Amino acid sequence: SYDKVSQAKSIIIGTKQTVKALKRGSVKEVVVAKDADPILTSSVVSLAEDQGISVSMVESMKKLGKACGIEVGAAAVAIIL
RNA sequence: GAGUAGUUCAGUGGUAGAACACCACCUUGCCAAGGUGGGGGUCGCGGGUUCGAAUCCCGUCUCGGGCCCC
RNA sequence: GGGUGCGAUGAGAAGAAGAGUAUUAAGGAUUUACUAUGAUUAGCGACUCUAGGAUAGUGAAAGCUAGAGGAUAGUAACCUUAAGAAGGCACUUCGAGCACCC
(Lines of atoms letter the chains of each structure in order from A and count residues from 1; the text may use other names and numbers.)
(Lines give C-alpha, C1' and ligand atoms only; values in the text may rest on other atoms or scores of the structure.)
Protein backbone atom coordinates (compact mmCIF):
# COMPACT_ATOMS: atom_id res chain seq x y z
CA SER A 1 0.00 0.00 0.00
CA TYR A 2 1.56 3.25 -1.22
CA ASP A 3 -0.91 5.19 0.94
CA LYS A 4 0.41 3.66 4.18
CA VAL A 5 3.95 4.57 3.11
CA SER A 6 3.17 8.13 1.92
CA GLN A 7 1.64 8.54 5.34
CA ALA A 8 2.61 7.44 8.85
CA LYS A 9 5.45 8.84 10.90
CA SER A 10 8.72 7.01 11.17
CA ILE A 11 9.98 5.46 7.94
CA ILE A 12 13.30 4.14 6.65
CA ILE A 13 14.37 3.94 2.99
CA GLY A 14 16.65 1.46 1.19
CA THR A 15 17.23 -2.29 1.57
CA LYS A 16 20.44 -2.09 3.60
CA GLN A 17 18.96 0.31 6.15
CA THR A 18 15.77 -1.73 6.39
CA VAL A 19 17.58 -4.98 7.16
CA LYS A 20 19.76 -3.01 9.60
CA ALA A 21 16.49 -1.73 11.05
CA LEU A 22 15.30 -5.33 11.25
CA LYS A 23 18.36 -6.15 13.32
CA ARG A 24 16.86 -4.18 16.22
CA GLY A 25 13.18 -5.01 15.64
CA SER A 26 12.01 -1.41 16.09
CA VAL A 27 9.97 -1.59 12.88
CA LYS A 28 6.16 -1.79 12.71
CA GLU A 29 5.62 -2.52 9.01
CA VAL A 30 7.69 -3.65 6.04
CA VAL A 31 6.94 -2.74 2.42
CA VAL A 32 8.81 -4.37 -0.45
CA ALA A 33 8.49 -3.95 -4.22
CA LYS A 34 7.91 -6.89 -6.55
CA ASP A 35 9.61 -5.51 -9.68
CA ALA A 36 12.86 -5.25 -7.70
CA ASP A 37 15.64 -7.85 -7.87
CA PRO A 38 14.73 -10.99 -5.88
CA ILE A 39 18.34 -11.30 -4.73
CA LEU A 40 17.78 -8.08 -2.76
CA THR A 41 14.14 -8.74 -1.80
CA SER A 42 14.34 -12.32 -0.51
CA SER A 43 17.08 -11.28 1.91
CA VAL A 44 14.76 -8.80 3.65
CA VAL A 45 11.49 -10.76 3.42
CA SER A 46 13.21 -13.77 5.01
CA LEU A 47 14.18 -11.87 8.16
CA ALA A 48 10.87 -10.00 8.08
CA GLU A 49 8.83 -13.23 8.07
CA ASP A 50 11.23 -14.73 10.61
CA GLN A 51 10.63 -11.86 13.03
CA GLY A 52 6.86 -12.22 12.73
CA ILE A 53 6.33 -8.82 11.14
CA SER A 54 3.84 -8.28 8.34
CA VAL A 55 5.28 -8.42 4.82
CA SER A 56 3.71 -6.46 1.96
CA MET A 57 4.37 -6.68 -1.79
CA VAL A 58 3.87 -3.72 -4.15
CA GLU A 59 4.10 -3.44 -7.94
CA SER A 60 6.67 -0.76 -8.75
CA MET A 61 9.74 0.30 -6.84
CA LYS A 62 9.70 3.78 -8.45
CA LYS A 63 6.31 4.83 -7.10
CA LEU A 64 7.46 3.39 -3.76
CA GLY A 65 10.35 5.80 -3.47
CA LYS A 66 8.05 8.49 -4.82
CA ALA A 67 5.76 7.69 -1.89
CA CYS A 68 8.71 7.78 0.52
CA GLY A 69 9.63 11.31 -0.48
CA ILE A 70 12.23 9.91 -2.81
CA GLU A 71 13.02 11.10 -6.30
CA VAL A 72 13.55 7.50 -7.25
CA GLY A 73 12.02 4.39 -5.96
CA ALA A 74 13.30 2.07 -3.29
CA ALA A 75 13.58 -1.64 -3.51
CA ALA A 76 12.44 -1.97 0.10
CA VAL A 77 11.19 0.50 2.73
CA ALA A 78 10.22 -0.11 6.36
CA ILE A 79 7.85 1.92 8.51
CA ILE A 80 9.42 1.83 11.95
CA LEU A 81 6.61 2.67 14.36
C1' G B 1 45.39 42.89 -46.16
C1' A B 2 43.39 38.15 -43.97
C1' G B 3 44.14 31.94 -45.12
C1' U B 4 48.91 27.45 -41.08
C1' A B 5 47.57 20.88 -36.17
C1' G B 6 40.65 19.45 -34.13
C1' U B 7 40.80 24.66 -31.69
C1' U B 8 42.96 29.35 -30.56
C1' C B 9 47.87 31.59 -32.08
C1' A B 10 53.42 32.23 -33.45
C1' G B 11 56.94 31.69 -37.31
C1' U B 12 60.67 38.23 -42.57
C1' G B 13 64.59 32.07 -47.26
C1' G B 14 66.65 27.40 -43.34
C1' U B 15 64.09 21.51 -38.16
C1' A B 16 56.68 22.86 -39.13
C1' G B 17 56.42 25.54 -33.72
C1' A B 18 53.54 26.64 -28.67
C1' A B 19 49.20 26.48 -25.49
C1' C B 20 44.38 23.86 -25.04
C1' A B 21 42.25 19.60 -26.96
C1' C B 22 43.40 14.25 -27.97
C1' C B 23 45.64 9.38 -26.74
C1' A B 24 48.86 6.35 -23.50
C1' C B 25 51.32 5.34 -18.76
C1' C B 26 52.21 6.85 -13.62
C1' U B 27 46.55 4.90 -11.31
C1' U B 28 44.09 -2.93 -9.52
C1' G B 29 36.88 0.53 -7.76
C1' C B 30 35.73 4.57 -11.30
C1' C B 31 36.32 10.01 -12.60
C1' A B 32 38.80 14.97 -11.61
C1' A B 33 43.63 17.54 -10.48
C1' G B 34 48.75 16.67 -11.36
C1' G B 35 53.15 14.30 -13.50
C1' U B 36 55.32 11.70 -17.71
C1' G B 37 55.58 11.10 -22.74
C1' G B 38 53.50 10.13 -27.16
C1' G B 39 50.95 12.61 -33.09
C1' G B 40 48.84 15.17 -36.12
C1' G B 41 49.70 19.40 -40.77
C1' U B 42 47.53 19.61 -48.99
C1' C B 43 51.23 25.93 -44.38
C1' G B 44 43.72 27.60 -49.32
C1' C B 45 45.19 25.74 -54.60
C1' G B 46 48.63 25.30 -58.95
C1' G B 47 53.29 27.12 -60.95
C1' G B 48 58.09 29.89 -61.02
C1' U B 49 62.61 31.70 -58.91
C1' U B 50 65.73 28.80 -55.22
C1' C B 51 70.41 24.51 -52.72
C1' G B 52 66.27 25.18 -49.76
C1' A B 53 59.64 28.69 -50.18
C1' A B 54 54.82 28.97 -44.75
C1' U B 55 58.25 33.40 -46.33
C1' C B 56 59.98 35.64 -52.53
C1' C B 57 57.55 35.94 -57.38
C1' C B 58 53.45 34.42 -61.20
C1' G B 59 48.50 32.87 -61.69
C1' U B 60 44.28 31.68 -59.09
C1' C B 61 40.10 30.51 -54.94
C1' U B 62 37.62 32.37 -50.57
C1' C B 63 37.09 36.68 -47.61
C1' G B 64 37.29 42.14 -45.24
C1' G B 65 38.27 47.17 -46.66
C1' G B 66 39.67 51.12 -49.69
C1' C B 67 40.81 53.92 -54.13
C1' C B 68 45.69 49.15 -58.69
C1' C B 69 46.20 48.40 -53.79
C1' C B 70 45.82 47.06 -48.75
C1' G C 1 14.38 40.64 0.58
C1' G C 2 15.07 39.50 -4.27
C1' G C 3 16.73 36.75 -10.71
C1' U C 4 18.72 31.68 -12.01
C1' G C 5 20.96 24.54 -10.51
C1' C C 6 19.12 20.75 -8.06
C1' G C 7 18.00 17.70 -4.14
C1' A C 8 15.58 10.98 0.35
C1' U C 9 17.99 8.15 -8.42
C1' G C 10 20.27 11.16 -0.91
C1' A C 11 20.72 17.96 -0.12
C1' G C 12 23.95 18.57 3.77
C1' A C 13 27.27 16.65 7.90
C1' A C 14 30.52 13.26 10.41
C1' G C 15 33.35 8.77 10.17
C1' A C 16 35.97 5.11 7.57
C1' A C 17 38.61 4.24 2.97
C1' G C 18 42.31 6.97 -0.20
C1' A C 19 47.45 6.17 3.07
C1' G C 20 52.61 6.82 5.57
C1' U C 21 50.00 6.69 -1.12
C1' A C 22 50.88 11.13 -4.69
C1' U C 23 54.43 14.85 -2.97
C1' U C 24 58.44 18.03 -0.38
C1' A C 25 63.38 18.02 1.85
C1' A C 26 68.12 15.38 2.65
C1' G C 27 70.07 10.36 0.84
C1' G C 28 72.91 5.34 -0.76
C1' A C 29 73.35 2.18 -5.28
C1' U C 30 75.51 3.47 -10.47
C1' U C 31 70.11 1.06 -12.88
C1' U C 32 68.29 1.31 -17.66
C1' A C 33 65.13 4.27 -20.35
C1' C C 34 63.98 9.82 -20.96
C1' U C 35 64.76 15.21 -22.22
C1' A C 36 68.38 18.84 -22.99
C1' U C 37 73.40 20.06 -24.56
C1' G C 38 78.34 18.99 -28.34
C1' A C 39 85.30 23.80 -28.42
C1' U C 40 87.19 27.32 -32.47
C1' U C 41 86.41 28.36 -37.78
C1' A C 42 82.80 28.53 -43.40
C1' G C 43 77.62 28.20 -42.75
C1' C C 44 70.61 29.21 -41.83
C1' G C 45 71.54 24.45 -40.19
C1' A C 46 76.48 19.20 -37.45
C1' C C 47 76.99 14.21 -30.67
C1' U C 48 79.17 9.95 -33.50
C1' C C 49 78.98 5.65 -37.09
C1' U C 50 76.22 2.97 -40.66
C1' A C 51 72.25 1.38 -45.14
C1' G C 52 71.47 4.36 -48.58
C1' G C 53 69.27 8.74 -50.06
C1' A C 54 71.21 14.83 -52.45
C1' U C 55 73.71 17.64 -53.04
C1' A C 56 74.19 25.05 -55.28
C1' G C 57 77.18 27.48 -51.89
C1' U C 58 79.40 26.55 -47.47
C1' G C 59 82.28 22.32 -45.02
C1' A C 60 87.11 17.72 -42.29
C1' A C 61 82.30 15.61 -42.14
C1' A C 62 75.27 18.35 -44.03
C1' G C 63 68.83 19.01 -43.77
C1' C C 64 66.05 13.31 -45.61
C1' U C 65 63.93 7.47 -43.67
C1' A C 66 65.67 2.94 -40.72
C1' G C 67 68.87 2.12 -37.22
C1' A C 68 72.87 1.29 -33.95
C1' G C 69 76.69 3.67 -30.36
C1' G C 70 78.67 7.93 -27.11
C1' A C 71 80.21 11.36 -23.59
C1' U C 72 78.47 14.80 -20.27
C1' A C 73 74.25 17.36 -16.76
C1' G C 74 69.25 16.88 -15.37
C1' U C 75 64.22 14.50 -14.63
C1' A C 76 62.53 9.52 -13.68
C1' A C 77 62.13 4.36 -12.64
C1' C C 78 65.13 0.33 -7.55
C1' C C 79 65.65 0.92 -2.55
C1' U C 80 67.02 3.82 2.98
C1' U C 81 65.31 6.53 6.98
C1' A C 82 62.89 11.92 8.67
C1' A C 83 58.17 14.85 7.53
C1' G C 84 52.29 13.50 5.69
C1' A C 85 47.83 15.41 1.69
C1' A C 86 43.12 15.92 -1.64
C1' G C 87 37.52 16.32 -4.95
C1' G C 88 33.01 12.87 -6.69
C1' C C 89 30.75 7.83 -6.40
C1' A C 90 30.26 3.15 -3.77
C1' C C 91 30.57 1.48 2.30
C1' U C 92 28.77 3.15 7.57
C1' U C 93 26.02 6.68 10.33
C1' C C 94 23.03 11.02 10.50
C1' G C 95 19.01 13.29 7.52
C1' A C 96 16.28 18.34 3.97
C1' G C 97 18.43 21.64 2.46
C1' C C 98 22.75 23.16 -0.40
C1' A C 99 25.36 26.07 -4.13
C1' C C 100 25.51 30.57 -8.77
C1' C C 101 23.52 36.36 -8.70
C1' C C 102 22.27 42.05 -6.82
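Here chain A follows Swiss-Prot for its numbers: 2-82, in order, are the residues you see.
Even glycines carry a Cβ here, placed using N, Cα and C.
Neighbours of A:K17 (mutagenesis position), defined as other CB atoms within 10 A of its CB across all chains, total 14. According to its DSSP assignment, A:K17 (mutagenesis position) is helical. For the mutagenesis experiment A:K17 to A, the note given by Swiss-Prot reads: No effect.
Shown in sequence order, the list is empty: the chain has no residue 6+ apart in sequence with a C-beta less than 8 angstroms from the C-beta of A:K21 (mutagenesis position). Record note (Swiss-Prot) on the mutagenesis of A:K21 to A: No effect.
Under the three-state DSSP scheme, A:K24 (mutagenesis position) falls in the coil class. What Swiss-Prot notes for the published mutagenesis of A:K24 to A is this: Decreased ribosomal association.
Cα of A:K17 (mutagenesis position) to Cα of A:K24 (mutagenesis position): a span of 11 Å. Around the Cβ of A:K24 (mutagenesis position), the number of neighbouring Cβ atoms within 10 Å comes to 11.
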